[PDB]
Each structure stands twice: as structure tokens, then as C-alpha cells.
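Student: Dumping the structure here so I can ask a few things about it.
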Amino acid sequence: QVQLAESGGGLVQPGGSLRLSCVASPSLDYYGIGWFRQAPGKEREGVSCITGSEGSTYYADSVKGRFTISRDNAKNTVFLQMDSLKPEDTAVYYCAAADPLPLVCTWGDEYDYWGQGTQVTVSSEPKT
Amino acid sequence: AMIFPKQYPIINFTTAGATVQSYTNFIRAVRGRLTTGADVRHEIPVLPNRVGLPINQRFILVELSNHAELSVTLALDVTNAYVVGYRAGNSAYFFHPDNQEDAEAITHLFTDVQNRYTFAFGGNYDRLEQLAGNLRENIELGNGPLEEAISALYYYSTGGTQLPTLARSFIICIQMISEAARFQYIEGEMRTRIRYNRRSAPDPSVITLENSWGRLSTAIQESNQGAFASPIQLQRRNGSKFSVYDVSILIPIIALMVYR
Ligand SMILES: [Cl-]
Ligand SMILES: [Cl-]
Ligand SMILES: [Cl-]
Ligand SMILES: [Cl-]
Ligand SMILES: [Cl-]
Ligand SMILES: [Cl-]
Ligand SMILES: [Cl-]
Ligand SMILES: [Cl-]
Ligand SMILES: [Cl-]
Ligand SMILES: [Cl-]
Ligand SMILES: [Cl-]
């Protein structure tokens, strides 16, 4: 087994950045990790994934370039760096674990373990 | 100066006390010996082209040990990561070569044994399933099956293993070594069996990946900036089919490709 806990969410203005953490306990243990997001009253959608031993990555079209997923085996953590955030990125972000990743890694129903989610909010206009 | 016969590199794995880490370390080492200086296409290493590959770089060896403290050594062809034969004690056994050039290449394997044999049949899954009397879908995989398969290969020289069990043992080894080296997905399937200390047969998603490796290698290397000329059909775990149109979907799935 594995237990997952997300952190790093917050409120930013458009163009802001957040770095989400998916921490696996007791160990990441070569699990693949997928990140998902869900906004109120909308369907959950896969955002990005990374494999367990080669660090191969995949990104949904809506976040390519802006988002970067990376794996830190020593810290038992998978990170999601989110740059150039937009209002449309507002959602609860969840990480999920599977070994192997589902063949299409945005198939959330096939993951085995889930975190509790971290909230990301991007304001609709610049600050001040 | 001393003149030595040439040697192929050996990678070790043991089922005795195997862990997710030891299995992962083994598969990573096998990949590393398959892809040294290799070309990389769309982030995916390409195995060497068989044409022009020098004989002294043609093979790598996997030395397998088990809790019974037996050892057998499988020979893998670096051009496709597949098993071409094995050595146990003072005997070596080879699948029937596909051509005279491959027949010449295998004469350079296991040049210390006193007994060399060639099976009349090749090592493709269709043939091995026929001899084993079971399809891949009904042959359980895991550390337990591999432990037993190593013993069966070892005892084939003594009369304690008959050909159907030998063929079954090859099916187990090939999937847990060759297909796991080729596919991150199958690596993970085998690691999960080790994690839970369970055995189970491969599901339709695994089998179809195995059957599709050559066609996936072709599609990736013929793609137009990652977009496929024609979609490839794969199978989900429940057997339903889905289409893949782009290299980006295969990047997490595949680890190595055959030269195209
Ligand atoms: Cl909804
Ligand atoms: Cl989903
Ligand atoms: Cl080794
Ligand atoms: Cl390229
Ligand atoms: Cl070949
Ligand atoms: Cl021949
Ligand atoms: Cl010999
Ligand atoms: Cl059959
Ligand atoms: Cl399992
Ligand atoms: Cl194939
Ligand atoms: Cl399914």
C-alpha cells in the first residue's frame, strides 16, 4: 500500500505560479503518479502523469508547456510546477498512484490510491 | 600479452528475496546494456540495427538465480531484446535461428559448454504456447512462476523437465525479462506481482502490447512530428479496444523500440 497527501495550493493572480507536492508514505515505491483536477459542478479531468522508474511524462493539451511534472524519489514526492496560471485552472487538484499507469493515464477510474486534494484558485483579473 | 576469448556482458537477477527495488534495478540495468550510445527518437531509445552490428556487440546475458541456488543464463539479442537460448551447467540450448546469419551469430554464445543443442522450433509465442499446451492468457506470472521456471530450465538437461514445461518456462522468462525491458507498462505489471507476492496471468492489455511492439516501433519511427499516419489499436484490461494517434501517448508505455 501507499498513502498520498497533496500540498502547495493557494490563491494567485493570473500569470502566477504554484508548485504542488504529492507526498507518498511510507515511500513512492516506483508508483506512477497522475494529477487530476475538478472544478465545482464539472467532471474531473486528468492533467499530467509520470512513470515510476523512467520519469516519462504526459500532459493534457490544456496545460502543455505551462505545467511541468517531476519525480523526486529521495523526497518520496512528485511535483507539479504550474506556471502562467489562468482563471480556468481554478479547481481542486488531486494526485493518484498506480503501478503501472493506465495505458491512457488520464483514465482516473483505473488508479488505485488517491490523495485528498489541494485547492488552487486563480483570480479573474490582475491584482490591485 | 594474453589473448582472451571475447565475452558478452552479464546482468544478474535472483528471485531469492526479490523486491520491487531489486527487480526495478535489474530491468534498468538490462535497458542500459541494450541502449548504450543508442539513437533516441521522440524520447524513446531505438535498439541497434541488426544490419552492420558487430558480432561482439550482438548479445547480452541475463544470469538468473533462485531460492534453490540454481543459476541459468539467458542470451538476449540486443536488436530486439528477445531470448535466443540459454545455458545451464555444461549445456547450452538455442531456438531454431530464422536465417543463416543468425545461425552464425549464435555460434559465438556460450563457448565454454561441452554440450550444444538447437531446438527444431523457434521461440515466438505462438510456437511456445503450442508446445506448452496453454496460451499466455492462462500462464501465471510472478516471482513464484519465475522461481520454478529457473529450476525447470536447469533440470532440462537431467530429464526432469519435459518440453511442454520447458516451453512454459520460456514463456514466463521472456515476458518477465524481455517484455518488461521493452515496456514500462509490463515492467510495472511484474513489479506489482512482486509487491503483493501474488501470481496471475497477463490480462488482455499486456498481451496486446506484447503482440504490438513491432507495429508500435514502426508507427513511432514513421510518424510526422509525432502524429501517426494511421491509428494503432490497443486493448484495455477488460478487452475493449481503443485507438492511439500520437507518439505522446506511447511515451509512458514503451521503453525501447526495434530499429525501423
Ligand atoms: Cl459534472
Ligand atoms: Cl478522470
Ligand atoms: Cl549484474
Ligand atoms: Cl526525435
Ligand atoms: Cl531484429
Ligand atoms: Cl536457418
Ligand atoms: Cl561451446
Ligand atoms: Cl492452447
Ligand atoms: Cl498482483
Ligand atoms: Cl512484436
Ligand atoms: Cl479496463
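Along the chain as shown, residues are numbered 1 onward.
Determined via X-ray crystallography, 1.8 Å.
For all residues, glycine too, the Cβ spot is worked out from N, Cα and C.
OK, Swiss-Prot features for this one:
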ACT_SITE  B:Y82  active site
ACT_SITE  B:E179  active site
ACT_SITE  B:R182  active site
BINDING   B:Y82, B:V83, B:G123, B:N124, B:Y125  AMP binding site
MUTAGEN   B:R50 to A (Swiss-Prot position 83)  No effect on the toxic activity but suppresses the vascular leak syndrome
MUTAGEN   B:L76 to A or M (Swiss-Prot position 109)  No effect on the toxic activity or the vascular leak syndrome
MUTAGEN   B:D77 to A, E or N (Swiss-Prot position 110)  Suppresses the toxic activity
MUTAGEN   B:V78 to A or M (Swiss-Prot position 111)  No effect on the toxic activity or the vascular leak syndrome
MUTAGEN   B:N99 to A (Swiss-Prot position 132)  No effect on the toxic activity but Suppresses the vascular leak syndrome
Student: What other residues of this chain sit with their CB within 8 A of the center of the CB atoms of B:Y82, B:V83, B:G123, B:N124, B:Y125, the recorded AMP site?
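Tutor: Other same-chain residues near the AMP site: B:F95, B:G122, B:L128, B:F170, B:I174, B:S178.
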Student: Quick one: of the recorded positions B:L76, B:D77, B:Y82, B:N99, B:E179, which has its CA closest to the CA of B:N124 (AMP binding site)?
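Tutor: Sorting the recorded positions by distance from B:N124 (AMP binding site), the top entry is B:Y82.
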Student: Between B:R182 (active site) and B:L76 (mutagenesis position), how far is it from one CA atom to the other, in Å?
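Tutor: On Cα coordinates alone, these residues lie 12 Å apart.
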Student: Just name the winner among B:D77, B:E179 (the recorded positions) by count of other CB atoms within 10 A of its CB.
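Tutor: It comes out as B:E179.
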Student: If H, G and I count as helix, E and B as strand, and all else as coil, what does DSSP give for B:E179 (active site)?
Tutor: helix
Student: Quick one: what's DSSP say for B:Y125 (AMP binding site), helix, strand or coil?
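Tutor: The residue in question, B:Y125 (AMP binding site), is helix (DSSP, three-state).
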Student: Nearest to B:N99 (mutagenesis position) by Cα, among B:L76, B:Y82, B:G123, B:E179 (recorded positions)?
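Tutor: For B:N99 (mutagenesis position), the spatially nearest of the recorded positions is B:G123.
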Student: In whole Å, how far does the CA atom of B:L76 (mutagenesis position) lie from that of B:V83 (AMP binding site)?
Tutor: 4
